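Report on the following structure.
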Amino acid sequence: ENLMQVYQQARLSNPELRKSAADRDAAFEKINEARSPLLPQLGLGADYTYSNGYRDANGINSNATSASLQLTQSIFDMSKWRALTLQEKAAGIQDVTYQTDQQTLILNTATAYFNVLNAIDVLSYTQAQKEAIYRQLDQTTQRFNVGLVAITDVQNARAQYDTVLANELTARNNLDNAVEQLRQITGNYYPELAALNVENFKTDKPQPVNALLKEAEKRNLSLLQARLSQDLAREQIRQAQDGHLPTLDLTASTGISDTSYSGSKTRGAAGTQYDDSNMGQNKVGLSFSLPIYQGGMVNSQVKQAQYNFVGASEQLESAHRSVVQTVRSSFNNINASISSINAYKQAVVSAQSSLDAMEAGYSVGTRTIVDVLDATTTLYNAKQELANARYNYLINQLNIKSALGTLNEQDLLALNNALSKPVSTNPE
Amino acid sequence: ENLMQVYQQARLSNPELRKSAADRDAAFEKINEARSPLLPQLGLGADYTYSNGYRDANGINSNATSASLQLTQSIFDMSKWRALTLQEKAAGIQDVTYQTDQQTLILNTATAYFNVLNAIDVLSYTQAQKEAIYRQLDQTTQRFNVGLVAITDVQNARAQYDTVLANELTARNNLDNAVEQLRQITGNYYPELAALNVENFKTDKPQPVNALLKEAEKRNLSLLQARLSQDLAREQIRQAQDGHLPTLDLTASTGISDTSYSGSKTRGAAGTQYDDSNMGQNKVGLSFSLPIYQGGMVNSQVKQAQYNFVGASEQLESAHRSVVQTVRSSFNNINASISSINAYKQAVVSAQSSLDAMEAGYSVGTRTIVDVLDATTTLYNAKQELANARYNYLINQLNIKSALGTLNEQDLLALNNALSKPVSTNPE
Amino acid sequence: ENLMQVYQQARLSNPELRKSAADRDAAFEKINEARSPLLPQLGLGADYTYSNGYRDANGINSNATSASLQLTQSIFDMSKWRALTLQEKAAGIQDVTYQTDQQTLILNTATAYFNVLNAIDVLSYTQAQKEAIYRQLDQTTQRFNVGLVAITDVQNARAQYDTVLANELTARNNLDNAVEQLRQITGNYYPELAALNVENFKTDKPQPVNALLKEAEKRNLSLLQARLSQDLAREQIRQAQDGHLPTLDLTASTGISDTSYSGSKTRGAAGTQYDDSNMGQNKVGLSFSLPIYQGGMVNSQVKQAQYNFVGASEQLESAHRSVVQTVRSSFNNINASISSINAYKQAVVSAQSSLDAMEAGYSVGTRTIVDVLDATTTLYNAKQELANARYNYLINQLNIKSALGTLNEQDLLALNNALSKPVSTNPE
């Protein structure tokens, strides 16, 4: 029930990634659609007709029946090739989005895993605080019923106890919600999860900022998709100028049609003009066409494409600045986490001394049990904060590496050494 | 004047809900234009033409004229029926989003209503604090004048007085802004509103979570949207496959023509071939075709449709998970509110006791008037907390009913029974 | 260096505003595309064909070789003019959004400047705090060595000293992040920024509320875009109606061809029908159309336009009420800022008095030096708070200027007169 076992199932259960995979497959398969028009196309054309002339052509009756096939093959029209180029670039963009989604899945699973354990720690602290506050109430009540204290003190103690009970209920609810959050990502209810092995924690140091900047510029996902968009805009510009290009097609058709002639006027002195015929047709030919003026429409589409391209370039520059600032922020965040870890470590070192000193006084008889319980609660506070700091450090390490774009699953030794014995998630 | 009346006015004065209704009307009307391509499509034409083509015929004049009608009526094609069905599904989707907008309107009205009472309470207690701090400053300045304290202590009192003045100004501004934001929903200014009846407030217990989950599965609007979208994807898959089947059409026409010539040379021994004519015809017939080979166009559409279908399935799974999570979170917020109510009740009792002790002590002469003012302020704030807790409980009950998918004016009515005390929205 | 220079550079460097300008330009270019169809058209259709008779119809052959130009020009169609009107409306919309973008840029530049200044002040305050805590730790350690306290006191002192070390590190990280986030807008590194001079700080009272609302309802941007949107919806209603109106167009052309034949079986009983011929055609004429019984294809298209228009009218009402609430809220915010500034000045004076008292006591020998350092820290905290309040006041005045719809660069020119003294961002 460590992070690796939870993420392996999350990979094959998460619908957010599955939708991304479906989108990528739709984008890829669509290319075959755009290559279809270039190939030849066949069709059938049977039909029927009936006519009845009037006005001058009075008393003329006729009926017709025909059926034929068609086949058109485009010889030279680059309009269809530019569609293929644009569609392959679209496929590239979709694949980049898929990579981004994969990294997101990893990060979200890790975050939920740590949130559960944080909830458990705060719950333990709240239980200790409740016990201390209850002992205080018992002491005050006994004093009052023997004297030495007014009723207002009793009511104040009751208020504090009710407040700690409310906090305990809130903590239980939060522990359930986080588990429910862990079931919403992975898709399974986990009763037991491993925790941090405190005795083997690593406060590593990060690389210089400039090296991270270079790696980011080289292999970041956002700016890569932005570059794909810029290339797509250039290709669209190339597609705009395709209008002036002439086009030609090669079409061939064949079919039969047997038409007979009748009528009182037709019969008699026909002269061979109205005799029936049973010829066929095997037409084959070409076709060529080219626009001359077109009122400058294409000369306007060309400028629209150029403006779109410059807009895309500005977008790319914005994305570049964004990635730079993000990498700097992540580096600073890691350093801040290191410093906070040191501070909390010293803080817990100090609180241990006081809880140790309160215990000895009770052993000899200078203090009371209430002091010991209060010191225990404070130390539990020093314990819950330190664990939170450690988890934040780990998540920030993952965050910087994700900004580099270089993490999919190489966080195998990163967390394997950070695991320990199972800890229950919903004790009863 | 009160909650029910405000909701009644907003039900017909709110522009967002009316825009939703307009969208519903647009969706339903769309069914008409999907039907239209089934009925006959009558038409009219009329065209004149002059021609002197003389590659070999120089001096020949031949004008032309025509005017005819048209009728077309499709017999067999499933490209139109699929469109009808898909438009019907879109209409259903629009209806569901309209219902969601209704529930959103109810929630927004309730929240805006309760914020005003919160502001009133805050304002009253801030004024009490201002009075207490002013009395403190008066005492300190008198004491400094008499020669018992240093100038440094006067500055502290003046600073505290200025701080409370600023807090009171902020409270008044927040009350004004909360009044304005409620007008942004109804379009009216409310001088007074009804307040909660403390002695007629109920504390119920929520139903078991399993029954809530069952009801949510039955009647959750987002899940209805998801299922309808998936059905719309399946029907679209059926539509794509129907691009294979053939089509049948029927056409008819009738018109006239003149095609009159002129010229002395044409007349005379023309053989009757070049004479003017006034022919007319009433041709009618059918038209049939069946595709044979279209390339990947036929093939690719089906695969793309199936990919979209699996995407819709993933989206539906996401909807299911989200619904379950939201139901549980609301169910737990309810109990959290109950516990907080208990705690704040105890706090109010404690503050009452402290105030009474202070008042008796001042009556017998053991305390100054300044001490009494502070206890009154502490009690007054304790009613800020308890008031803001009950409103949270009511809002949370409204939310949980919304998630269950059964939030109607009937549910909102049950709250108004506890609001039976008018109060001004602008003291003095 | 100064605010004016920073804005001057950001105006001509920022990529988002340049993208807005590019989008405006590309939108004004669509007007040309709208008119183009009205102007004439010209094309070519040269081609070739080869027939063949079979099934008892062999021996008959033909050869087609065609070439002809075509001119088409529409003389009456109201649908095209609707497109031009719609395009003009789109151009207006683009201009409006460009103006909004400029105003947003001004706001962001001012915000970044003041954020950097606030970071500098906070860094100074935290440095003073660190000095004070270090001296306190030294005192406690010396006392323990001399034998007046226990180890727990030293542990607490070390914890307190460790905490300030984390806070100092975080302040530098925030300062660097602010510098980078300013570079993201401007595009340059700024070692120094002009600082606020307190000798000439303005706290002018603002104008009444109703006057501001009336002026805003005239030259605001969001409601102007809403009005243009409703107008284009009406222009969209007009476009729909013109689908059932007749139209005319003109056609012209010319072409030649050669139609010689060859073959052995063709000879025999030709009867002049199998003779080679060359011919041309120069048809020119007008045309007309008018639809009837279309199954209400465009009839039901009109109802969709009207519902859309009422939706647009509803959105405009929403925009109106939103502007109302926004301007009122901004006014209240200005007033709150004034009050807060007064409070912070009083606090600063009180802290100064306390520091003077503490310093005099130390000079006469009744106080240690830890007290002096603590007083200094409190004074620096007060100074930081006051500076933040002043910056927020300036930002709020700019914000209300923006909400009014009258924000430019000359308005910001006045604020430059409040910034005199350069201050280093990262002093050595």
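By Swiss-Prot numbering, chain A shows 23-450, in order.
Per deposition record, electron microscopy, 3.1 Å.
The backbone N, Cα and C atoms fix where each Cβ goes, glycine too.
Listed in Swiss-Prot for this protein:
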- A:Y384 to F: Partial channel opening. Increases sensitivity to vancomycin, by allowing its passive diffusion across the outer membrane; when associated with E-389 (MUTAGEN)
- A:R389 to E: Partial channel opening. Increases sensitivity to vancomycin, by allowing its passive diffusion across the outer membrane; when associated with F-382 (MUTAGEN)
- A:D393 to A: Decreases inhibition by hexaamminecobalt(3+) (MUTAGEN)
- A:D396 to A: Decreases inhibition by hexaamminecobalt(3+) (MUTAGEN)
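Neighbours of A:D393 (mutagenesis position), defined as other CB atoms within 10 A of its CB across all chains, total 18. Taking Cβ-Cβ distances under 8 Å and a sequence separation of 6 or more, the neighbours of A:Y384 (mutagenesis position) in its chain are A:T390, A:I391, A:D393, A:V394. Less than 8 angstroms from the CB of A:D396 (mutagenesis position) sit A:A154, A:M380, each of them six or more residues away in the same chain.
Annotation for A:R389 (mutagenesis position): spatial neighbours A:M380, A:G383, criterion Cβ-Cβ under 8 Å with sequence separation of six or more. Secondary structure at A:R389 (mutagenesis position), taken from DSSP and collapsed to helix, strand or coil, is coil.
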